[PDB]
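*Asks:* Handing you a structure now.
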Amino acid sequence: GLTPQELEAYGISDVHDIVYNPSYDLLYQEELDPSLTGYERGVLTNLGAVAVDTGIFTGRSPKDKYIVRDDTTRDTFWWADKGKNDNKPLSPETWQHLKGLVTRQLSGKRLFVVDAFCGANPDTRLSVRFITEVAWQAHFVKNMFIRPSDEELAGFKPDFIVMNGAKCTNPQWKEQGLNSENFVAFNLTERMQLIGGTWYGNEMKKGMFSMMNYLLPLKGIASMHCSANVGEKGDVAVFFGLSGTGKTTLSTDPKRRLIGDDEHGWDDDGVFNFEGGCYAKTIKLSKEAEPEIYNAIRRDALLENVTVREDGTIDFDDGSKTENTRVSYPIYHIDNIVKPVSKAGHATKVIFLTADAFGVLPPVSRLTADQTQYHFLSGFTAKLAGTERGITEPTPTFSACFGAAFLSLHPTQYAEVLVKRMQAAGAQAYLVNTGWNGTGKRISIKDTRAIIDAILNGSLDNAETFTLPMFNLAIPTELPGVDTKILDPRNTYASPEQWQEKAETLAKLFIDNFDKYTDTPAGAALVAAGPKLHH
Ligand SMILES: Nc1ncnc2c1ncn2[C@@H]1O[C@H](COP(=O)(O)OP(=O)(O)OP(=O)(O)O)[C@@H](O)[C@H]1O
Ligand SMILES: [Mg+2]
Ligand SMILES: [Mn+2]
């Protein structure tokens with residue numbers, strides 16, 4: 001695929017061993033090499049999958065994310081210093097120092113080079129070349145990106161390079177005004193991502209997602225943090241939501257063909273996956289509740305940060321290394337998928353998932369057109385942050401478009417293209433609370449799946465509704481397979497008064513958050529679709 005001389009063109013010198021397009025069999029034996037030390041080491045589990053520890057980082061490091069500010073990006077990027085976001089500006093000169101750190105780190109090493117695609121469609125996909133010195137990092141990108149055919153490899157021409165220098169750090173970070181010795185940096189003039197300090201594989205996956213989020217909407221294509229699936233009739237659904245809200249869990253549905261679990265575009269022909277694999281959360285994983293995900297954990301899946309007992313069994317309940325235990329697998333580890341290309345027609349059902357730790361929002365509501373835009377821009381979820389200290393400190397997150405950490409353009413640009421696509425398809429939107437109600441427990445997966453079924457088969461559209469105060473959400477009066485009591489969140493408190501107190505707290509949070517969008521005529525008009533609180 002490439003010679004040591006081609007790598008020298010990238011700045012990487014004296015590479016003696018090049019592993020181009022490593023096979024799954026080679027990656028397995030690389031990860032289990034008994035002479036490996038530290039965080040490169042894998043262990044074989046009784047399910048047949050290799051498990052690794054990703055080091056000090058067990059999630060992304062948004063405080064270390066930087067984008068070079070130059071004549072290509074200055075007037076188009078959504079900059080952190082010009083709404084809150086992580087797109088912090090970096091100079092071209094400082095970029096050159098970070099590039100030197102990474103290229104020197106990879107020089108004189110045995111390198112894995114993985115060529116892959118981001119985007120299922122040839123007309124808009126990125127041809128990405130990933131370079132790493134850690135086998136399980138190469139395995140991660142083999143699982144998560146689209147694996148080219150032999151014919152596509154023969155004429156592969158990268159238009160983005162990702163250089164993973166996890167083992168290096170930046171000793172000049174203080175004088176350079178950066179956050180730490182680690183860095184995840186992007187340059188759209190050179191079309192490159194550099195990683196230093198963090199080994200975490202998802203920096204590469206979400207890094208390329210951020211690049212698609214820059215390029216696609218500028219060409220009229222929606223770029224979405226959502227899962228997607230399709231029914232027997234060809235009816236497509238997309239599921240937006242922040243991390244942990246259910247996109248992967250609920251899209252992996254035995255009644256539907258999976259398109260993808262996390263990153264999709266929506267062009268003139270329909271909805272298409274960016275990825276070649278899925279990246280499931282494994283904390284407290286239940287084979288009974290999530291059988292398809294559980295079954296995908298086998299040879300060629302890559303487990304991250306799980307606890308493996310001495311006998312090789314996995315303690316999926318153990319969050320000691322992190323609550324964000326994960327498994328990646330190529331998408332064909334799921335039985336019922338769209339193939340050979342992960343794409344389908346236009347979505348007619350658009351589901352916003354949220355996990356409301358305030359216990360206010362109903363399990364399901366059908367949204368008006370204006371409420372759809374209001375809630376898309378708000379991008380709400382919440383967490384019980386204080387659990388380890390024995391308290392419910394519901395902590396809100398408002399992350400525009402249900403994925404602000406990955407947005408490269410202003411939120412209104414994603415909203416505009418999404419609305420355009422939804423209006424052309426006649427799509428309807430729904431808000432689903434996969435989180436908490438007055439019981440202080442999350443709604444069960446079984447009940448949420450039944451809610452999703454009722455959305456997808458048209459049942460919910462055919463129901464009578466009542467209106468929830470404050471948020472003015474249309475809720476169905478009944479739904480097949482779900483206890484009617486929980487459809488109204490007020491019923492899970494000893495009295496509507498307990499819900500009302502929490503609803504007022506949450507409404508104020510939404511109203512304060514939305515204020516930043518009211519600087520345009522269209523945004524000010526959307527306030528009427530948000531929660532109403534005047535006392
Ligand atoms: N009612 C529910 N619906 C969906 N998931 C639930 C529910 N109750 C508990 N869970 C748990 O919530 C988590 C949902 O995580 P999931 O991996 O689907 O999130 P995600 O939206 O795909 O996030 P990410 O974008 O970070 O991958 C899982 O751990 C799942 O078992
Ligand atoms: Mg997911
Ligand atoms: Mn995600």
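The first residue you see is number 1, and the count goes up from there.
Per the header: X-ray crystallography, 1.4 Å.
Including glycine, each Cβ sits where the backbone N, Cα and C put it.
According to Swiss-Prot, the protein carries these features:
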MUTAGEN   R60 to Q (Swiss-Prot position 65)  Slightly lower catalytic efficiency compared to wild-type and the affinity binding for OAA is 330-fold higher than for wild-type
BINDING   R60, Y200, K206, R326  substrate binding site
BINDING   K142, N143, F145, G276  Ca(2+) binding site
BINDING   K206, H225, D262  Mn(2+) binding site
BINDING   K206, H225, 241-249, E290, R326, 442-443, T448  ATP binding site
MUTAGEN   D261 to N (Swiss-Prot position 268)  In PCK51; altered-activity mutant that catalyzes the conversion from oxaloacetate to pyruvate (OAA decarboxylase activity)
MUTAGEN   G277 to S (Swiss-Prot position 284)  In PCK53; shows reduced-activity
*Asks:* Quick test of your reading of the structure: among the binding-site residues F145, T245, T249, whose CB sits under 6 A from ligand 2?
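*Replies:* So the answer is none.
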*Asks:* What whole-number Å value do you get for the CA-CA distance of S243 (ATP binding site) and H225 (Mn(2+) binding site)?
*Replies:* 10
*Asks:* Determine, to the nearest whole angstrom, how far the Cα atom of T245 (ATP binding site) is from the Cα atom of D261 (mutagenesis position).
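*Replies:* Here the two Cα atoms lie 12 Å apart.
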*Asks:* Including all protein chains shown, what's the count of other C-beta atoms within 10 A of the C-beta of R60 (mutagenesis position)?
*Replies:* 21
*Asks:* Round to the nearest Å and give the CA-to-CA distance linking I443 (ATP binding site) with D262 (Mn(2+) binding site).
*Replies:* 22
*Asks:* Mind running the recorded positions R60, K142, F145, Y200, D262, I443 against ligand 3 and keeping the ones whose CB falls under 6 Å of it?
*Replies:* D262
*Asks:* When you measure from the Cβ of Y200 (substrate binding site), which residues in the chain that are at least 6 apart have a Cβ under 8 Å away?
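*Replies:* Spatial neighbours, sequence-distant, of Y200 (substrate binding site): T54, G55, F57, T58, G59, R60, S61.
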*Asks:* Should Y200 (substrate binding site) be counted as helix, strand, or coil on the basis of DSSP?
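*Replies:* The three-state answer is coil.
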*Asks:* Within a 10 Å radius of its Cβ, which of these binding-site residues (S243, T249) has the fewest neighbouring Cβ atoms?
*Replies:* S243
*Asks:* From the binding-site residues listed here (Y200, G241, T245, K247), select those whose CB sits under 6 A from an atom of ligand 1.
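*Replies:* Close enough to ligand 1 are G241, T245, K247.
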*Asks:* Beyond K206, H225, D262, what residues of that chain have CB atoms within 8 A of the centre of the Mn(2+) site's CB atoms?
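*Replies:* Apart from the listed residues, the neighbours are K205, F209, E263, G403, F406.
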*Asks:* Can you tell me which binding-site residues out of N143, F145, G241 are within 10 A of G277 (mutagenesis position) by Cα, answering none if there aren't any?
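*Replies:* So the list reads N143, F145.
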*Asks:* When you rank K142, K206, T249 by Cα distance to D261 (mutagenesis position), which of the binding-site residues ends up on top as the closest?
*Replies:* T249
*Asks:* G241, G276, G277: which of these recorded positions has the highest Cβ count within 10 Å of its own Cβ?
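*Replies:* Output for this query is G277.
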